[PDB]
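Submitted below is the structure of interest, expressed as structure tokens.
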Amino acid sequence: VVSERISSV
Amino acid sequence: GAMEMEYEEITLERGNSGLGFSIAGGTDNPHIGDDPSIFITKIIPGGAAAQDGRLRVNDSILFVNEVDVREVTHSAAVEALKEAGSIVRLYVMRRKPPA
């Protein structure tokens, strides 16, 4: 939402 | 008002697919519109933390390793999970039920 990325452990 | 909270300490072994979850948090990088604390949004159906450990999307992390993740960047909360070598120790925050 507006500014995220997410793809982590 | 009159409603208080209850805290849980869990111990995990480092996974073959990459644990079985993903983490949203930052000091310079946002989630909703300029965030201070690190929160859960992605869970895998056949991982190590969903079947063997006992972590849900609604549990949210304050401390990792017994180390201070309350004021850090996205890469600085992943380097506590990739650098520990074989053993990773997580601290979570949840609200109290009526029955």
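Residues displayed in chain A correspond, in order, to Swiss-Prot positions 452-460.
A Cβ is built for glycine as well, from the same backbone N, Cα and C atoms used for every other residue.
Pulled these from Swiss-Prot:
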type	residues	note
MUTAGEN	A:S458 to A or D	Loss of interaction with MPDZ
MUTAGEN	A:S459 to D	No effect on interaction with MPDZ
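What does the local environment look like for each feature on the list?
Around A:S458 (mutagenesis position), no same-chain residue at least 6 positions away in sequence has a Cβ under 8 Å from its Cβ.
In the three-state DSSP classification, A:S459 (mutagenesis position) falls within coil.
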Count the other Cβ atoms sitting within 10 Å of the Cβ of A:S459 (mutagenesis position), across every protein chain shown.
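Around the Cβ of A:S459 (mutagenesis position), 19 other Cβ atoms lie within 10 Å.
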